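Accompanying notes for the structure given below.
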Amino acid sequence: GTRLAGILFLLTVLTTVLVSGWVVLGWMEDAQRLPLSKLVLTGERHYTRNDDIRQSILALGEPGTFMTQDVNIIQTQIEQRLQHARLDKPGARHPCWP
Amino acid sequence: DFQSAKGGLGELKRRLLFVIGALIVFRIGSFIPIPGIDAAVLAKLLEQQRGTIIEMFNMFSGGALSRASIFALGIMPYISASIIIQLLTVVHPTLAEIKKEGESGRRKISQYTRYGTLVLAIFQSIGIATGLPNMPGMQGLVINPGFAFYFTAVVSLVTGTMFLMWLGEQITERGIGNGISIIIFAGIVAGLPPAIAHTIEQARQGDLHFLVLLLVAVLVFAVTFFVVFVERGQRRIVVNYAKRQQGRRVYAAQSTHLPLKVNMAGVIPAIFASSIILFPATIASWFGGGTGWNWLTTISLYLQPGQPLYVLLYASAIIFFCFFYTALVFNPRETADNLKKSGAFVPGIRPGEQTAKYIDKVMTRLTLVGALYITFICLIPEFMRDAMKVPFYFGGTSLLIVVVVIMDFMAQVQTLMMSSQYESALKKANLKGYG
Amino acid sequence: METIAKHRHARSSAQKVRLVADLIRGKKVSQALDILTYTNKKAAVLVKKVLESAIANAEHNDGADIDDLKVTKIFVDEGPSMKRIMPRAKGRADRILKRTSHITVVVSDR
Amino acid sequence: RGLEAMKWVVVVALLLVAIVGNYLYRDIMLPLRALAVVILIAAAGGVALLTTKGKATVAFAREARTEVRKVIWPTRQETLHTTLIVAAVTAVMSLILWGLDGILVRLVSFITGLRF
Amino acid sequence: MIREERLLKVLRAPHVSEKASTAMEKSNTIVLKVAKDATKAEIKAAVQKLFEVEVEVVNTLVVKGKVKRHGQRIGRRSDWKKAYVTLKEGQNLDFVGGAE
Amino acid sequence: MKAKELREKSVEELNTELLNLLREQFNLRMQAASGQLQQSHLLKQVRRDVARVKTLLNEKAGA
RNA sequence: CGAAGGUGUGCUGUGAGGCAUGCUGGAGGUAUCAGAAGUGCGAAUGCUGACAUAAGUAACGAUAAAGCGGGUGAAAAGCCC
Ligand SMILES: CCCCCC/C=C/CCCCCCCCCC(=O)O[C@@H](COC(=O)CCCCCCCCCCCCCCC)COP(=O)(O)OC[C@H](O)CO
Ligand SMILES: CCCCCC/C=C/CCCCCCCCCC(=O)O[C@H](COC(=O)CCCCCCCCCCCCCCC)COP(=O)(O)OC[C@H](O)CO
Ligand SMILES: CCCCCC/C=C\CCCCCCCCCC(=O)O[C@@H](COC(=O)CCCCCCCCCCCCCCC)COP(=O)(O)OC[C@H](O)CO
Ligand SMILES: CCCCCC/C=C\CCCCCCCCCC(=O)O[C@H](COC(=O)CCCCCCCCCCCCCCC)COP(=O)(O)OC[C@H](O)CO
Ligand SMILES: CCCCCCCCCCCCCCCCCC(=O)O[C@@H](COC(=O)CCCCCCCCCCCCCCC)COP(=O)(O)OCCN
Ligand SMILES: CCCCCCCCCCCCCCCCCC(=O)O[C@@H](COC(=O)CCCCCCCCCCCCCCC)COP(=O)(O)OCCN
Ligand SMILES: CCCCCCCCCCCCCCCCCC(=O)O[C@@H](COC(=O)CCCCCCCCCCCCCCC)COP(=O)(O)OCCN
Ligand SMILES: CCCCCCCCCCCCCCCCCC(=O)O[C@@H](COC(=O)CCCCCCCCCCCCCCC)COP(=O)(O)OCCN
Ligand SMILES: CCCCCCCCCCCCCCCCCC(=O)O[C@@H](COC(=O)CCCCCCCCCCCCCCC)COP(=O)(O)OCCN
Ligand SMILES: CCCCCCCCCCCCCCCCCC(=O)O[C@@H](COC(=O)CCCCCCCCCCCCCCC)COP(=O)(O)OCCN
Ligand SMILES: CCCCCCCCCCCCCCCCCC(=O)O[C@@H](COC(=O)CCCCCCCCCCCCCCC)COP(=O)(O)OCCN
Ligand SMILES: CCCCCCCCCCCCCCCCCC(=O)O[C@H](COC(=O)CCCCCCCCCCCCCCC)COP(=O)(O)OCCN
């Protein structure tokens with residue numbers, strides 16, 4: 001079947017896939033072993049937040065290709081004819097009757 | 001555009017229903033917690049700006065098991081919808097529900113392809129929704145007519161998406177691609193970042209508001225210039241017209257023959273650039289050892305483990321992928337040969353084979369218009385003006401997506417306002433086959 | 001009326017077309033024109049096209065009724081005689097006329 | 001004429017003056033262990049191209065000029081200007097959207113995530 | 001010199017299209033419309049001095065034109081000559097041949 | 001036309017017409033005849049310009 | 001606000017003809033009196049063009065017979081296979 005179609009799936013998948021694979025690891029890593037509660041203050045926030053934590057990465061377009069073409073020149077059935085005059089009358093007759 | 005041709009009787013009283021009942025489509029995604037409410041059209045946490053921090057990678061929009069990003073779940077549902085519309089029409093006269101039935105067949109295949117794509121939409125929510133109630137996202141309470149959790153978590157997330165999906169394959173009577181993508185544009189734009197439009201820090205360029213708004217208007221502009229073909233045949237010059245008379249005198253002038261011609265090169269993807277730059281810098285750095293991304297905040301450049309090496313490799317590949325692939329098995333140009341027997345007399349007829357090694361090398365060497373389209377719209381948030389560590393100084397997937405509907409408005413109206421098509425000059429020519 | 005159709009300037013023996021004009025005159029449409037499509041001569045299937053065109057003009061465009069349409073008058077008038085030669089014999093040639101007709105159908109109301 | 005060659009003119013002006021200046025920029029003229037060998041490398045590459053001039057290496061022009069030059073030619077032929085006027089009604093719309101949105105998303109968030 | 005510019009005025013159009021003129025450039029030879037010069041020697045020396053093409057046997061053939069059978073007076077297309085110039089080196093990819 | 005002819009000089013003009021004909025018209029007329037650079041206005045010029053130079057030579061031995 | 005011409009009609013003069021008028025026609029035409037003509041046609045085995053007549057008649061060009069099945073096409077005894 002079409003191979004272009006196969007690529008189309010591959011590209012879309014690939015761009016998303018690299019982000020997702022990376023993302024699960026991605027956090028900021030480090031395996032810190034917890035200073036525990038020895039008073040101090042805990043927790044953090046940011047100003048606003050970018051939604052709740054669920055995967056959204058999004059894509060796609062079209063089957064592609066564009067075309068333009070020209071059309072002109074059609075349709076004639078037309079005549080044109082000629083003729084000319086003539087003359088001819090041969091001999092080969094002897095008119096006597098015996 | 002939005003159209004109606006919905007199943008059951010009438011189609012002009014389905015138009016009446018359509019606008020009113022679009023309120024109902026918005027309502028059930030937003031509210032009613034029985035088939036879920038989260039993550040399809042409804043944000044559960046107010047306002048906008050990054051929620052993952054402490055990485056260069058997190059500037060792009062990052063993540064941390066699944067990701068902090070605005071709604072439109074997974075990646076699987078919408079992407080496969082247009083692909084299997086294309087795939088079944090071209091490859092399969094057998095085990096397909098159309099053989100291509102015209103405009104009627106465009107809407108027909110979309111219905112069936114929705115079922116074929118529903119299975120794909122399942123898959124991601126299996127992983128997401130077992131992790132989800134142990135972190136943000138948990139609704140307010142789901143009553144649950146079920147008594148399970150195994151299918152129950154999966155179902156709630158999918159259904160919200162499904163409502164939007166159904167209507168989206170209904171509008172596809174006039175059946176072109178870049179349809180799916182528009183529905184998908186809306187969700188990401190609506191949530192992502194105008195609260196401060198470009199984060200300020202009292203620096204060279206980040207010091208004023210509404211900077212981002214200016215940038216978007218050029219990005220559409222490129223896509224609308226894109227549809228222009230490339231043209232130029234042998235073509236000669238126009239010298240003659242002719243009149244109707246019963247004796248003739250002169251006919252023929254301009255004639256256009258297609259070997260195929262450039263159909264545009266960069267076509268199809270709509271978020272492509274942003275992810276390419278991102279991956280090989282990251283994987284070397286800190287899924288390995290090393291460091292290197294975008295850094296600094298000045299016009300000292302940086303931007304050195306990404307940008308133009310992203311282009312060469314990927315760019316070249318994708319554009320040739322268009323030309324080459326299809327050419328081997330099932331291609332526009334097949335179309336040209338049929339449609340131009342009526343061409344005959346002057347530009348050539350039977351020869352050896354029409355075109356040869358000429359068309360081959362042509363599409364190959366080219367590559368330049370593939371560079372132009374791909375680089376110009378994406379370079380804009382990649383460099384911007386500096387190298388700052390606030391958003392839009394590498395990555396720009398947000399501004400790639402939006403452009404698609406914007407283009408539509410002038411193009412689509414011209415086709416709509418008449419029962420259009422073109423051509424009429426033949427009836428199938430009589431065959432003289434010899435030699 | 002405005003529902004008519006006619007033909008002009010085509011080669012054909014005009015006398016033979018004349019015979020089948022009379023045959024179907026005043027006998028309405030598609031109930032005596034079915035004769036033509038099942039009988040001798042190519043003159044039959046030549047006037048048939050002129051008939052079903054007048055009918056199609058009393059249907060589409062002007063009018064809308066073809067069961068209230070009768071082929072009132074149908075005839076055919078002598079067309080051009082397009083001069084040509086046959087080299088007859090003995091260096092003497094004699095003119096062949098290429099007979100032509102102007103088929104005239106005039107449908108009106110039934 | 002200009003269809004049989006292009007690149008040569010712009011090379012010469014830069015070559016005569018630029019090379020010396022390139023070392024200086026951003027306050028370096030000093031050995032960090034030596035440097036100044038940078039002048040030799042800059043000169044050396046220009047030599048190579050110049051002495052191989054006939055159809056000169058990199059892209060070349062024996063037969064390879066016809067390849068690139070005539071897939072460039074039809075593509076840039078078409079009129080940019082005609083498109084441009086039509087386009088600029090879609091452009092102005094786009095701008096509006098990307099400031100608009102924030103209010104609507106915030107509104108729906110409040111009245112969800114709470115159910116009795 | 002060996003010849004003037006008016007003995008290098010000998011080409012006004014090639015032939016590079018359709019049967020036995022695309023086929024007989026790919027498979028063999030090269031073919032071009034050679035005005036109406038009526039020489040073979042100066043056409044060999046044309047592709048020496050201009051271009052840099054090397055040739056084998058140069059073949060000359062008169063083309064008597066072809067009918068335009070709708071009259072007015074005489075009609076018909078004008079005379080010209082076709083020549084199979086024949087490559088021995090060059091291997092040109094159309095609209096290349098040499099020029100320094 | 002006017003000033004063109006008048007500023008011509010024997011030694012000069014001789015070598016200028018060689019350029020005109022060959023590799024400014026030679027290329028042009030071949031390209032144009034195959035539709036690969038067919039621009040009709042360029043054909044009209046060059047042709048009716050190279051002519052001029054030769055005129056002066058047989059008239060008065062250049063300007 | 002309808003000429004000449006064409007085509008119907010009425011009237012009138014011994015006649016050659018004239019006048020009026022409807023219609024068609026879409027522009028020019030001309031009282032009166034005098035002068036001057038390539039000045040009036042049915043025939044010349046007249047001349048030229050057109051269209052008849054015989055007649056839907058003779059003939060359809062070799063007595064080296066063709067038949068069938070698919071194909072194309074609006075239609076195949078004749079073409080292609
Ligand atoms: C979003 C939409 C998708 C986009 C991406 C993919 C696009 C692909 C491009 C085009 C579509 C191609 C459709 C091909 C359909 C037919 C497949 C086929 O033919 O599969 C065969 C192999 O099956 C088997 O491996 C059965 C066991 C299979 C095990 C799993 C491996 C599957 C491999 C699939 C390869 C697909 C790509 C290549 C397609 C040519 C069937 O068995 P056979 O005995 O060989 O049949 C012989 C005769 O044909 C029928 O008697
Ligand atoms: C021919 C095509 C060229 C394309 C690229 C052109 C890039 C132009 C650069 C900048 C735009 C103009 C800037 C105007 C002056 C601004 C102030 C200034 O001069 O800034 C400097 C810019 O240096 C810098 O670009 C240092 C880095 C300069 C690198 C230049 C590299 C050129 C490479 C060309 C390679 C061949 C390309 C051939 C293409 C055909 C220093 O950087 P700042 O961050 O300010 O550091 C802070 C200051 O020390 C104190 O304030
Ligand atoms: C040309 C050779 C053949 C012909 C001449 C032969 C001459 C005789 C041969 C040899 C001479 C004896 C051996 C000399 C060895 C010199 C080694 C040397 O001195 O190498 C220096 C770097 O040279 C550098 O070209 C550093 C380069 C940095 C990257 C440059 C990237 C390209 C820039 C553009 C180049 C030109 C492009 C345009 C060309 C037309 C070492 O740099 P340091 O001072 O340590 O500072 C480095 C750090 O900043 C601090 O550690
Ligand atoms: C001393 C050395 C100094 C070096 C630095 C110099 C810097 C300034 C110089 C140059 C900058 C560009 C100025 C000219 C812009 C012209 C745009 C234009 O006019 O573009 C036209 C096309 O439209 C198009 O691109 C439509 C789009 C045109 C506008 C694009 C505007 C983009 C602006 C981006 C700005 C970003 C700033 C940072 C934001 C954070 C050009 O058409 P033509 O080729 O004429 O037509 C050809 C004919 O059809 C066929 O023959
Ligand atoms: C998630 C994405 C899934 C889809 C990926 C793309 C799918 C492309 C579609 C089809 C690929 C080929 C299927 C088998 C074809 C068998 C028949 C055939 O023609 O085989 C040819 C050999 O196969 C090919 O040529 C296939 C070429 C394209 C392959 C593209 C890669 C597919 C796999 C990609 C996996 C991911 C790679 C990731 C890398 C980082 C024969 O060689 P030939 O064409 O030269 O003809 C010889 C006789 N004259
Ligand atoms: C019945 C047939 C139909 C249903 C089939 C369902 C099952 C198969 C379907 C899909 C495969 C899903 C992925 C399986 C491999 C990866 C997950 C894994 O290895 O999980 C283990 C490891 O899990 C982890 O380390 C957490 C992260 C898991 C996801 C990792 C995704 C990596 C994606 C890489 C993409 C690379 C792309 C490269 C090209 C750009 C679980 O360990 P555990 O048993 O101790 O459970 C711990 C639970 N917290
Ligand atoms: C968007 C505006 C608001 C719309 C409101 C709709 C109200 C009902 C009106 C119309 C019915 C739905 C029309 C669209 C159907 C699209 C899918 C389709 O074509 O379905 C089948 C055809 O459907 C029809 O012809 C129309 C529906 C048949 C009759 C249904 C009767 C029961 C209706 C119950 C409505 C309950 C509403 C309750 C609201 C609270 C064919 O299926 P297939 O061949 O593609 O695939 C086979 C299955 N995999
Ligand atoms: C981007 C964000 C993250 C996304 C998600 C990332 C991926 C998910 C993360 C982590 C989870 C990874 C899961 C990996 C696959 C786990 C598969 C599993 O659990 O398999 C077990 C599943 O076990 C079962 O389900 C038990 C069997 C149930 C059978 C039910 C049907 C029986 C019907 C029989 C009918 C009669 C016979 C019919 C014969 C045809 C069996 O494993 P094992 O014991 O063989 O392995 C031992 C060595 N480690
Ligand atoms: C063959 C490597 C290909 C790398 C391609 C991406 C390059 C991006 C460019 C710049 C950003 C990354 C800079 C990395 C600097 C590395 C500095 C270094 O050598 O770090 C350590 C070594 O780092 C590495 O070896 C790099 C990481 C290796 C694992 C990941 C390999 C990814 C290969 C990707 C191939 C596909 C690329 C596709 C590009 C289109 C030093 O060793 P160590 O002290 O950690 O002790 C040894 C290890 N325990
Ligand atoms: C997109 C597809 C293609 C992917 C693969 C592309 C590969 C391109 C190859 C080379 C370009 C490398 C660009 C990245 C350079 C990263 C430099 C960097 O990260 O520098 C940091 C140090 O990183 C390292 O040491 C590891 C990475 C080194 C990469 C190679 C740098 C070469 C620089 C010139 C060396 C000249 C040696 C002269 C010897 C006398 C600086 O650390 P800092 O704390 O001072 O600054 C803040 C954090 N950036
Ligand atoms: C991008 C690859 C695409 C491949 C596509 C498939 C294969 C097709 C086959 C061949 C095409 C190969 C790509 C050609 C792209 C176009 C190149 C081009 O047009 O170059 C022009 C310009 O060429 C140049 O400017 C060449 C310059 C070479 C010297 C560079 C000096 C500066 C170096 C800076 C430092 C770099 C240091 C890197 C290492 C640290 C040619 O000029 P022209 O019109 O006059 O043509 C006749 C040339 N004799
Ligand atoms: C089985 C009885 C309970 C559920 C009845 C259906 C409720 C439909 C309402 C809303 C859909 C969203 C909530 C679904 C909750 C989870 C249901 C579930 O997981 O059912 C499973 C059984 O599901 C199946 O057997 C079928 C699964 C595939 C089809 C699911 C279709 C759901 C929607 C049907 C709508 C029909 C009417 C539409 C027009 C008004 C497991 O059974 P259980 O919940 O009773 O737990 C006991 C075992 N641990």
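FYI, residue positions are counted from 1 along the chain as it appears here.
Going by what the header records, the deposited coordinates were determined by electron microscopy, 7.1 Å.
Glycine is treated like the rest: Cβ placed from N, Cα and C.
Within the same chain, no residue at least six positions away from C:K90 (L-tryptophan binding site) has a Cβ under 8 Å of its Cβ. Swiss-Prot lists C:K90 with the feature L-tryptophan binding site.
According to Swiss-Prot, the mutagenesis experiment C:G91 to A, D or S carries the following note: Abolishes translation elongation arrest of SecM. Sequence-distant neighbours of C:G91 (mutagenesis position) (same chain, 6+ residues apart, CB-CB distance under 8 A): none.
The annotation that Swiss-Prot gives for the mutagenesis experiment C:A93 to S, T or V reads: Abolishes translation elongation arrest of SecM. Around C:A93 (mutagenesis position), the same-chain residues at least 6 positions away in sequence with a Cβ under 8 Å from its Cβ are C:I85, C:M86, C:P87. Under the three-state DSSP scheme, C:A93 (mutagenesis position) falls in the strand class.
Sequence-distant contacts of C:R8 (variant position), defined by Cβ-Cβ distance under 8 angstroms and a gap of at least six in the same chain, are C:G79, C:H102, C:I103. For the naturally occurring variant C:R8 to C, Swiss-Prot gives the following note: In strain: SK1048; decreases translational rate, tRNA binding and subunit association at 44 degrees Celsius; does not alter 23S rRNA or uL4 interactions; not erythromycin resistant.
Residues from the set of recorded positions C:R8, C:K90, C:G91 situated with their C-beta under 8 Å of a chain A C-beta: C:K90, C:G91.
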